[PDB]
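A short worksheet on the structure shown next.
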Amino acid sequence: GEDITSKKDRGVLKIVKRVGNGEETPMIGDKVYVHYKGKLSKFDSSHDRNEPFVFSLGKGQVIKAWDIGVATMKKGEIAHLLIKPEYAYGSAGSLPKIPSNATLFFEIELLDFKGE
Ligand SMILES: COc1cc2cc(c1OC)OC[C@@H](CO)OC/C=C/[C@@H](C)[C@@H](C)OC(=O)[C@@H]1CCCCN1C(=O)[C@H]2C1CCCCC1
């Protein structure tokens, strides 16, 4: 897995499973639109809801890792992310869904990204 953290502490690791298109990667503030299958090393899936997940990148509206990783994706890319708790829900955790010092995995597909 590739370390994409700025401290280089291996807190978020990434493998590209399906390569995306174009050459623009999404800027801070972009409305970004994804599918995801995700879990702790309890599985949660957008395909469960029947509906894409959407947020504004870099506004800390998701855990610190997602803003980092989804920033390194490109349209159509599917990626695998592995996340130490300091870039996820910490030593506080986020009970009941997440315990203390929980490591997390997602499969993410970046569907599209537009402009904010
Ligand atoms: C801590 O509680 C949850 C965690 C997670 C999902 C979740 C949680 O309960 C609300 O509900 C499902 C989604 C779908 O609409 O709700 C919106 C998410 C809001 C954001 C702010 C937080 C909660 O999520 C995230 O930052 C990340 C990344 C985006 C996708 C969801 N993700 C999670 O951490 C998941 C968590 C749930 C169990 C398996 C591991 C991932």
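Heads up, chain A uses Swiss-Prot numbers, so what you see runs 22-62, 66-140.
A Cβ is built for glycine as well, from the same backbone N, Cα and C atoms used for every other residue.
According to Swiss-Prot, the protein carries these features:
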{"type": "MUTAGEN", "residues": "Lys28 to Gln", "note": "Mimics acetylation; impaired interaction with AKT1 and PHLPP1; when associated with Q-155"}
{"type": "MUTAGEN", "residues": "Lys28 to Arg", "note": "Decreased acetylation; promotes interaction with AKT1 and PHLPP1; when associated with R-155"}
I'd like the Cβ neighbour count for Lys28 (mutagenesis position), meaning other Cβ atoms within 10 Å of its Cβ, all protein chains included.
9
Taking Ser62 and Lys66 as the modelled residues on either side of 3 missing ones, report their Cα-Cα distance in Å, whole number only.
9
